[PDB]
Amino acid sequence: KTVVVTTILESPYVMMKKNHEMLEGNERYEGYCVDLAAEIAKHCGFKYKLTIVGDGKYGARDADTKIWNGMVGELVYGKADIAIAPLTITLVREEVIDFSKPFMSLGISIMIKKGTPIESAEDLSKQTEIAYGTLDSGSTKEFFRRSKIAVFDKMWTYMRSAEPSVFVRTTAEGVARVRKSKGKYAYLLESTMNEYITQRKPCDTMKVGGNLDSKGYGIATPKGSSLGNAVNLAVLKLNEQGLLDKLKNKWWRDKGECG
Ligand SMILES: N[C@@H](CCC(=O)O)C(=O)O
């Protein structure tokens with residue numbers, strides 16, 4: 001049986017190939033997670049179909065309906081068999097789906113337009129001229145919502161209250177806002193995405209400050225699925241064999257364009 005893989009368009013994990021409208025099936029896509037999916041499938045002995053998550057989201061539980069959206073929802077409601085994506089391992093997700101051990105480490109970070117007078121989350125929290133926000137329906141937003149650390153709680157209070165919204169639907173939208181705002185908007189995003197984007201033209205953004213936390217992305221399967229065990233062992237093997245580092249350097253180091 002062909003395994004349905006849910007994933008998300010998020011550079012450099014999964015990207016549409018150039019001129020993709022002429023292409024079909026898995027051949028439409030490239031990136032770190034496209035390469036990782038082929039390795040996991042080989043190691044686990046399955047054929048698979050990559051499917052971009054219908055709503056474009058990572059996955060959160062709606063506070064009002066208690067329904068999961070995003071890739072998490074596609075696993076919970078049976079629409080996909082596995083998620084191979086930069087999906088953060090979190091407590092609320094682990095309650096409803098399973099995760100492999102991490103395939104990549106990360107933490108929350110800050111992107112600014114070059115020259116913006118901000119060095120830290122504390123700097124953001126103590127002023128109002130520069131607006132800032134996060135992605136909807138992901139783990140960064142939930143981090144701020146739940147934090148009891150004074151600086152991050154002050155940031156949450158500001159973000160949830162801002163009108164019009166400072167939250168964006170896609171990472172690309174957040175980055176576009178950093179640029180369009182001439183640096184009057186800063187963006188809170190994971191260090192992995194920040195490190196890729198800041199090294200691609202136009203070379204006008206930068207990462208500032210230390211990471212705010214330390215966590216990992218995992219391969220997710222529906223709770224109790226027969227694939228979970230083999231997928232976890234495959235992640236560990238690929239790490240130990242050096243393959244995850246090679247893919248990281250293919251999609252980050254080797255893609256740099258900013259000198
Ligand atoms: N990796 C995050 C999405 C990106 C973010 O929230 O900054 C997640 O799994 O929700």
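Think of each number as a place in line: the chain as shown, counted from 1.
Recorded method is X-ray crystallography, 1.3 Å.
Each Cβ is built from the backbone N, Cα and C atoms, and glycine gets one as well.
Features as listed in Swiss-Prot:
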- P86, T88, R93, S139, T140, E190: L-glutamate binding site (BINDING)
- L91 to Y (Swiss-Prot position 504): Promotes dimerization. Strongly reduced desensitization (MUTAGEN)
- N239 to D (Swiss-Prot position 775): Increases rate of desensitization (MUTAGEN)
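Structural mapping of features recorded in Swiss-Prot.
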{"residue": "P86", "record": "L-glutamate binding site", "Cβ within 10 Å": "23"}
{"residue": "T88", "record": "L-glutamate binding site", "Cβ within 10 Å": "23"}
{"residue": "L91", "record": "mutagenesis position", "Cβ within 10 Å": "8"}
{"residue": "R93", "record": "L-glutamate binding site", "Cβ within 10 Å": "25"}
{"residue": "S139", "record": "L-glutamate binding site", "Cβ within 10 Å": "23"}
{"residue": "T140", "record": "L-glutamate binding site", "Cβ within 10 Å": "24"}
{"residue": "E190", "record": "L-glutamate binding site", "Cβ within 10 Å": "24"}
{"residue": "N239", "record": "mutagenesis position", "Cβ within 10 Å": "15"}
Statement: Rounded Cα distance, in Å, between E190 (L-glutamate binding site) and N239 (mutagenesis position) is 21
Message: Just to be sure I understand the contacts, which recorded positions have a Cβ under 6 angstroms from any atom of ligand 1? Candidates are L91, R93, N239.
response: none
Message: I'm trying to understand the geometry here, so how far is the Cα atom of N239 (mutagenesis position) from the Cα atom of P86 (L-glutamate binding site), in Å to the nearest whole number?
response: 16
- line: Whole-number Å distance separating the Cα atoms of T140 (L-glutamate binding site) and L91 (mutagenesis position) is 13
- line: Quick note, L91 (mutagenesis position) and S139 (L-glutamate binding site): C-alpha atoms separated, nearest Å, by 10
